[PDB]
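Colleague: Take this structure, written in structure tokens, and hold onto it; I'll ask about it next.
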There are 6 protein chains.
Amino acid sequence: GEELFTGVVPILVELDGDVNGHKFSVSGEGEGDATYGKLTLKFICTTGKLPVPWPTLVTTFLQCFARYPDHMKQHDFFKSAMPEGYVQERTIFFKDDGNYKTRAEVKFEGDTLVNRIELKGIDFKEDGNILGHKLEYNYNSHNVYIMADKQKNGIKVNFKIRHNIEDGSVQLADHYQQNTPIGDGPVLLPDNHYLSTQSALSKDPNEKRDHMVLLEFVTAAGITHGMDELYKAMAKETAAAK
Amino acid sequence: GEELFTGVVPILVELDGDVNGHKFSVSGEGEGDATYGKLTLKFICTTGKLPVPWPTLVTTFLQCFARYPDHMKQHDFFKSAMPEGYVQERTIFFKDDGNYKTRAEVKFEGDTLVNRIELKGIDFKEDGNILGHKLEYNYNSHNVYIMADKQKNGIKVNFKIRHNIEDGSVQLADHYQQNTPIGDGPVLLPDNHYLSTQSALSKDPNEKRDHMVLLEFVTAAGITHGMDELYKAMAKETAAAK
Amino acid sequence: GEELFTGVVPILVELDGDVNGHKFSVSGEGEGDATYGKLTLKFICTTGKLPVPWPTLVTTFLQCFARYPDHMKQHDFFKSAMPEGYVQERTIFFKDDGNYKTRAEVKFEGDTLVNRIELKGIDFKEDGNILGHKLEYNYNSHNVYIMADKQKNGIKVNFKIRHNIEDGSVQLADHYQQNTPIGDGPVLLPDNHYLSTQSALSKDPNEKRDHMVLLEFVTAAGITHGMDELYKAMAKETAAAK
Amino acid sequence: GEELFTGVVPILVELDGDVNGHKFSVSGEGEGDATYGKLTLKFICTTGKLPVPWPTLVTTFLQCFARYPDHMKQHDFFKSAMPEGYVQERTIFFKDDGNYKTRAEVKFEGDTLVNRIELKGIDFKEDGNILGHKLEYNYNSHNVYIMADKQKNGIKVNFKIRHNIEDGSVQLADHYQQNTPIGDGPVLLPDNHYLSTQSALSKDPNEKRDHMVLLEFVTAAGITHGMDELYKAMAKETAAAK
Amino acid sequence: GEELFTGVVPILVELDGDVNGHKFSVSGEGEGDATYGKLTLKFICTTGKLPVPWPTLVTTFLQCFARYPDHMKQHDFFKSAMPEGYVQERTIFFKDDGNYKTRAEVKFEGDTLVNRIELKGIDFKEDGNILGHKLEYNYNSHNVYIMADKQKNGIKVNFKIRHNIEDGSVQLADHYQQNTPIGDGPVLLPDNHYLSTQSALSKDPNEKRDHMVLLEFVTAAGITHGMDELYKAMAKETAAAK
Amino acid sequence: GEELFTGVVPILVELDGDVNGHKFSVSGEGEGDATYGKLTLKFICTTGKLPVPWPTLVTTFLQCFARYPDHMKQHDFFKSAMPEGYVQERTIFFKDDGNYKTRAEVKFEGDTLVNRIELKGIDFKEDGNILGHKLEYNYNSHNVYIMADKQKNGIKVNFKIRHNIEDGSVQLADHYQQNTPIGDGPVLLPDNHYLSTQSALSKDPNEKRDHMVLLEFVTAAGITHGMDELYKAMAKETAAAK
């Protein structure tokens, strides 16, 4: 489980997509440091130009690298499914636009953590913010709400992504997600909590292929450590010590 | 710089140590509130039992969380080096005993302030106050003397820690310290001043691992606000107003 | 309790306000000497220009620093709630104008006495003495009437502030106040008494930010020492000694 | 070149050996997935019982299936020689024991990647760890050091294999290796780098012949992506975005 | 059976054909290497010019040379009938055109594997793709579906050949096939499986006779090795070994 | 020439021999199929019992029936001398024993290929492997080395026959041979090559006369087809076609 993430883990991401008949593929590589909740990744569209904005694919392109506070370790489903891994499925609704449906298998292949995805996008507007490439090349910080789904020995996940539109408006992308273990062994079914995520997007000035450089920090939160009473008592004692 | 510390900052501390061949590791987590100069932390020895007393590691285990009075803000080197951070190095001489040499990198990893340390301790007495675990589980209040070191675009720091020995005596630990920025940008080189520090140590009754709960308040002082003349003049005026 | 105030205590004041939609923040620092009932403070509007006159915020911006005569020490609720502190709530009615509602938590954070406030002001006249900045930059001396409120293990406080208007008239501000302990321990529930207060306001000629320098003396009074008979008897005896 | 390895490639291995006059043959089959650096193989001794331990033959029994990071693709000699292939020659010195000399031709035969080997072993001790079958049925993880050999339009390779001995000791096997292209076309002459290799050995419970089931992961590393400065700059920018 | 195919086997092919009254003969020679599933052949029309395109005769002109994976050896009917051999009969329907009916005896004549065929073609269009020589001089890769026919102690075989037409279209040739042993001994009756075939056609620049140079690779597939569970278990174990 | 051998040719063999004064005659009949290099023959000793082992006479008792690969047809001297035929002369040295000298005329008599021989054997040991009948009733496979002899418009032939002795040892019979045309027309003078020969000996269970049933396959080899470069180029092209 979590002992597989104590150091720097190499990452490989592979995606095949089809959005309104526009077929494409993406290869990604990087490193994940779960002790810091840190991800450093670079994605390449291997089929030519990407037919959708790079930011629309960020959530599709590694929650097993989230930093879980020590007091929340028993709620880390993602690592508990390793090395066999988990299936991560989503429906992403772009408000007043199309939807993406995704299925990914996240697992170890030796020392490499692999994220293998298939993406299907339908009902997009050819002149909308996605197919029309009207989204800024940036990313907002979000909270990812996790709950146990004991019927599927997994988790149900929900959140709203806000993509900045070039005109100053916002393109909402409502995420519905479920993760189920690939293996038959025990997994950690969590209490309700969330992951706080921050992401930066950039370009490699030496890269001529269509690509995205991504830096992401992911931290679990929302479950009390229950030490408030202890620290309050320690503050009372200091006053008697001065 | 200082704008990164206006609210509550999550903290992560990681230490690898070797004291007279006794190897150990420690993980720490908490929160820092620089507006109040407040630190709430909990440390866990992840390798088993700590081979040294917990109080001997307090100064090694976040001066960027000190409360700097408004009139002293231009002297806060620690925050000025952020987010790139600083290297903090020490030699700690335990009187009539061994020494610790430490090297830490204090910096941001996303929203998390991280303190990554390596500790080397030699020449300790196997039956002394440290290796013999003769130190009380408490901590005294101290002043930490800071001066600029313009040759290294950093600071030189010196102070004496007084560790209470179980027999009522005192184990002195003389600290020599230097901090240098990780980045190449400007930093605040301070005038001579000090930090006043108070610390309380406790145990989590629910924690069965070897650990330390620490509450610490740190305040900068020693530089005049130069308002003595103004307040004296205001006191003269009140007498004429009654 | 009172043993935490025997010397000079550093003070920190933090306020967030909203008056008729005009949002602002203030940071304050100083020292309190409860042996003399003395407060020396400097406040800075950190958001830009203050949308209300500085004198309107004086009572909102430390009654735990009042000088209580030795014979009245058993009536000092404010210090008795320390270090855990107290919640101080007010409604301030500006005659023929708006009102401020305030909630502050006054408590120790290590050696620092902190006053953390939230201020809400509504129904002000955009052209009145407050929003129109028609108040002189000065302050009158007042009496603050205290009574026990045993139902809330606290005190109820009432007084009238007279703010001088630039045209020579007076802007009355009727204060209704309640203080309740943060902790569950015993507190001193007082007999009816009052605090006599005097305040001087000034500017720091070196400060370019919008700010207020404040000097304030606060003394408890209104409860007999009951020594009138003893001194009268001593005066009778002197006549027989000459 | 590398386009011949994008999917799952069937593998065939054929070996004829003679070790101190003990003649034997081995047939092997499997699949190679160069995208994951993964090899799944099963070897059968077709002449009867193998006269040497199965682990001693692991390195002799497909470096064209290594996973080369995108930023290191120009250094993948092995695939660049395909389909014509390469000759792989070795001398393997077993410390305090005999040596193996090997010559293999690795090339495509239609869709099948074939490894055809001849092995000659001399100077072995009849009672040593090899001829005496004193080696554990397991395998350690190693680094394989590669350098260009421009005189032979090939590569020179060196590494040390550590074979665990049943008594807890180690049987060292020093590998000297050279690979030269079979064809006359251009090949990729690499900068110095290494391959990180991990291997698991098992038995097929249904197989009654003398055999070895092998799972192996091979990843190229040791050449910088040069993106450290870019990610550092992206981390600086995030601090200004929060 | 299969022991007759361990090395390189010389091949002789003899055909007599009649297509719509156009009589011709063909002699072929080559080598078969069943260990690699490889065939190298050269065919000569001995009567003059061939009245049909060379690609239309490829399937008529050695399935005993297919590479059968070790785990599928018990399903190799073709070699099991050797040396006595088998009769191979077909009806080939050229869509919107004529049909070929073939009868071949494939058997050993000493060390030589001989394929002796008689071909009868009727109902061809004199201006169609066959008699009109409108087929490209190339060949696609196909799957050949095999099933046991226990009533005839043989196999039934079916597949579709796609011949490229010079105008970019496709000439389909639906193959129906049966193979029966010449001898009375036991043969291997297979479970359903297929052969994957790839073929290249060329000309000998020194040959002035009407001819075809053919290179063909044939591999059996479609039956599980059942080792998926074993390799998955080996991957789990590696994670516990790192 | 070669057009006289395209189908099945009836064969007649006639021998008169004298070995150490032991006179005998043999009549043989069969069929030769030069397309397969196949000979089916039955020999009868017409004078009574043969005074030498049947295997010693196999090479004396039809090289015009060898299968010459298409690329080697210009090197087939034997058929090129037909129908007039050739004289075939030998000296056969039986190691540590006697010698046979033979002269045969091989030619057509209508549709029948006739081999008329005279055999003279001297210096045999009455108790040796030949006169003592110590040779097994079997035959090994051999290579027959052919070279042109332009001085005699013929060929010189040499090879070693290994006859198995009943005790497990070997009786070597070194063959020296020359063939010269009977006619004056052109013949094919070959480049150095060899014939690969395999022979099986049996008895007719219905035959009561002293006899030998012989099945023999003879194939020319040792001259390159020179198509290695063409097939290598075809293999390169397939990789670009998949």
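Every residue number used here counts from 1 along the chain in the order it is shown.
Structure method, as recorded: X-ray crystallography, 1.9 Å.
Even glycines carry a Cβ here, placed using N, Cα and C.
B:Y139 to C (Swiss-Prot position 145) appears in Swiss-Prot as a published mutagenesis result, with the remark: In mut1.9; shifts fluorescence lifetime from 3.03 to 2.74 ns. As a published mutagenesis entry, B:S141 to P (Swiss-Prot position 147) appears in Swiss-Prot alongside the note: Increases fluorescence at warmer temperatures such as 37 degrees Celsius. According to Swiss-Prot, the experimentally introduced change B:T197 to H, W or F (Swiss-Prot position 203) is described as follows: Results in significantly red-shifted excitation and emission maxima. While the structure shown retains the original residue, Swiss-Prot records the mutagenesis experiment B:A200 to K (Swiss-Prot position 206) with this note: Abolishes the tendency to dimerize and leads to monomeric fluorescent proteins. Recorded in Swiss-Prot as a mutagenesis result, B:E216 to G (Swiss-Prot position 222) carries the remark: Suppresses the 399 nm excitation peak, leaving only the longer wavelength peak at 475 nm.
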Colleague: Tell me the Cα distance separating B:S141 (mutagenesis position) from B:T197 (mutagenesis position), rounded to the nearest angstrom.
Modeller: 5
Colleague: Where's the emptiest Cβ shell within 10 Å among the mutagenesis positions B:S141, B:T197?
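Modeller: Among the mutagenesis positions B:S141, B:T197, the sparsest Cβ neighbourhood within 10 Å belongs to B:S141.
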Colleague: Restricting to the same chain and to sequence separations of six or more, state which residues have a Cβ under 8 Å from that of B:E216 (mutagenesis position).
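Modeller: Within the chain, B:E216 (mutagenesis position) has Cβ neighbours under 8 Å at B:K38, B:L39, B:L41, B:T197, B:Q198, B:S199, B:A200.
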Colleague: Highest Cβ count within 10 Å among the mutagenesis positions B:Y139, B:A200: which residue is it?
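Modeller: Selected residue: B:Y139.
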Colleague: Where does B:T197 (mutagenesis position) sit in DSSP terms: helix, strand, or coil?
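Modeller: In three-state terms, B:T197 (mutagenesis position) counts as strand.
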Colleague: Taking Cβ distances under 8 Å as the criterion, give the subset of the mutagenesis positions B:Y139, B:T197, B:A200, B:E216 near chain A, ordered by sequence.
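Modeller: In terms of proximity to chain A, the mutagenesis positions that count are B:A200, given in sequence order.
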Colleague: According to DSSP, does B:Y139 (mutagenesis position) fall in a helix, a strand, or coil?
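Modeller: Once the DSSP labels are grouped into three classes, B:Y139 (mutagenesis position) ends up as coil.
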